Amino acid sequence: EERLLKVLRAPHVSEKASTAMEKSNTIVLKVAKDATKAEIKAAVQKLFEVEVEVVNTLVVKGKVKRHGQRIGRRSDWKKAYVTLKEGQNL
Amino acid sequence: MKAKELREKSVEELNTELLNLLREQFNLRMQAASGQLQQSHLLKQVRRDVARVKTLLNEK
Amino acid sequence: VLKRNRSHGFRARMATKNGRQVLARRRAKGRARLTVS
RNA sequence: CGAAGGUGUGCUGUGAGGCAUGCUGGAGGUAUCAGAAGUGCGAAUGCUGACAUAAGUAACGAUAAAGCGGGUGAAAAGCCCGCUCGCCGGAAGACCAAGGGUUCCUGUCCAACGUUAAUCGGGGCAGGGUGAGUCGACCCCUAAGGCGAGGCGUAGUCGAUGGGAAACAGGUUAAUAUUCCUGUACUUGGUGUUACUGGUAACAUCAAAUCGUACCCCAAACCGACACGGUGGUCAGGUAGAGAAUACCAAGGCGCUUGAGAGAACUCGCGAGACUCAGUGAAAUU
RNA sequence: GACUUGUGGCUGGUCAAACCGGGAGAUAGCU
RNA sequence: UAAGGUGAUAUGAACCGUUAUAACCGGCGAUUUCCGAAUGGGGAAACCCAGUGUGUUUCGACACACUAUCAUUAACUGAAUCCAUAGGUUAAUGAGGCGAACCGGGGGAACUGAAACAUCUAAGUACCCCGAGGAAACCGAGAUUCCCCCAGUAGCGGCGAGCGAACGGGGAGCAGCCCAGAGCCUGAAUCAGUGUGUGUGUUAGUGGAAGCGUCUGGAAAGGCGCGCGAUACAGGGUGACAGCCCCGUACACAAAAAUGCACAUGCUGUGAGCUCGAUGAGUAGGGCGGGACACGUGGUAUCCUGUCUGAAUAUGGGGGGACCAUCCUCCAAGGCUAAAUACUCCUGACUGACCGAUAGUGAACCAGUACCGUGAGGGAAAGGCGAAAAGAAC
């Protein structure tokens, strides 16, 4: 049961998520590196006590900035578009 | 608190470890990301508590 | 990447005893880039 | 009640010098009797760092064409926006496979980065990461070519751009779609019911991973500083014609990286170059 | 049809024994 | 040790501690990714899939454990081929790692002056491979090696340049063992390994005496007058040059864990004294066929001896600074031997007629850097922050 509690990290809010929230009712949040489609779906049904429809998984490469005279690179984080039905709470 | 749970059995100490992760760990992270977590020291305190409980499980 | 790491990579030198001496100097002089990728 | 060094002057000594004071500066310094060296600098095209003359001059380049209007700003010759005809245009176009891994969208800012300016931007910062069981094929099996315990290539283990269940199209973006919403069609397991004799057919329900994905892709954003060139592969529309020439140089992407007067000889066909001029802005030699 | 693409094998008098490091802070008495 | 902290560059915002649950230092446990010698199969050091066997409030999800080899010991099983042997399974022990200097073993160069020349020196060198170690290997007398001497010697060479020994002595910072052992007698003497307790040390800490004031200057570590201290003035920092305003030194104390050098007791221990014996057989020499020892098979000593053969124990051999002779010792397959001396990549203390940002080390800070090249090799510049940031409200 503890596996489904460490799959999420922090909610992702942006200008694109606010548009699809009032149209298709789909929220997006940042998850960990793992967390397949069977672990993210089972976590929303208990933590958010709401029903979903489809959960997608995709990983993006970390951006590389030019901070000072030393090169730096961040990490890769996975996102997921939590698609809800007609009645949601948050 | 370090020796308070040192005399606890595995089942009950495993349970509080479960509760520490489910509540006050996941919820805190959401609040911090969303920006309504005024006080951040809770994240430090809960993380250390989880480690302290976890080491006792392995030690026991 | 394709025809660059198969002949000039890290595993290309550890497969024989002659290439082991090449990577030995990289350990004493640890640059920012060990091998190309 | 102002050290040494640096920076002036004066005095002293036939040798290289040493001593005093003033200005600047405000923290540790030196002589006599000795000794030990990386030991006093005008050149070896000496090496490093900081700087002249040449010269505010030459130069404005692998070649479609400038000018007029309006808006923003203290400042608009050149940037942004709008209208008409002709230079580009089966390719100086777009979509895949590499390299690169946030250079593509938005907002703010103009020091550096860019052959001038550059309020723009391909610059910096912030906001904003690109929806996938039916987008591409992974795993496994097979051919050529390899590997292959013994022996000195057999039995096996492996290796696809073909054969390998599916979806052809449209709408919706400020930036990226064939996916989510809506309408339709097809296939492969498990479970429950019915029919036929575990298998088949009809109806319903549940489950099905990871990686890649934008911009660039025929020369601008990538590799020789002036496309002083090299550069894989896919699609030959409508009319006319025997064909891929020619004819309507169609539609779309858009229309040299920068101005104003004058307009020899020579060259190319009143124009296009050269020379003299705002601004910006060099090397060799000595 | 002497088209094009990918992999592997055979052939070392300019990739046909290039550069750097060690020998070597070597070594030409003249310049 | 409790009157403070959440490393530094580098501040703010956010918390904890106050009549004993803060932080920092030391010791004893649990815990301690993918990937890199990486062993399940490939491979690109961070791309992709785990195979088999249990338990499980989850017959659809996870975590943990075991398996590329070779060699040794024990148990079990098994072909050609009746016995033996190869292969396969389980358990235990041992280890296929990388980076200096020095030493040893197996291989192996050029350039300088050479009268001339494949004579020679330089040079059993630089560098590189495998493995091991903590350092390596005619006056006398039989562990061994290194340093200090004999000694730029007595010799050797177209006696050209070079290369190159020993005994004695001056210096002892050496400590000389076990087996071939039957019999009367064993848990002996001398010692080692593995536990506990006491005493003495090493590796983290605390207590620890000693200058009060005035003039000048914004500020006093120096000056004048009067004292304390001194087993302690070794050095550096504390607004200008500091014993006594701080941080370090005499003296006096502590042991929950681990380790090293003498001593009580216990278990397993290759084992002495006295008496009765012995002092090391496939060897030397000779014959046939090769190579390495400077020497082409020489006038040729010594070292190594595959295959086919073969003696002796004062009736055989070597040595006494080597003709022949004499007396004593020695006369073939055993097993061991510390420290000092070699070597300086890491820690703490201490030292200097070395240096102070073109010096010293590529590199005094974000130097094994930015940048360049297919990879490897090779390879720059840059602090003079101020005592305290008082680093400009309007």
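Numbers in chain A track Swiss-Prot; the residues on display, in order, are 4-93.
Backbone N, Cα and C define each Cβ position, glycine as well.
For the published mutagenesis A:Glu18 to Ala, Swiss-Prot gives the following note: Binds normally to ribosomes; strongly reduces trigger factor binding. Summarising the environment of A:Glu18 (mutagenesis position), the number of other Cβ atoms within 10 Å of its Cβ, over all protein chains shown, is 6.
Recorded in Swiss-Prot as a mutagenesis result, A:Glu18 to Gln carries the remark: Strongly reduces trigger factor binding. A:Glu18 (mutagenesis position) falls within a helical segment according to DSSP.
Here A:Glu52 (mutagenesis position) comes close to A:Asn92: these same-chain residues lie at least six apart in sequence, with C-beta atoms under 8 angstroms from its C-beta. A mutagenesis experiment is reported in Swiss-Prot for this position, A:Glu52 to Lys, and the note states: No effect on trigger factor binding.
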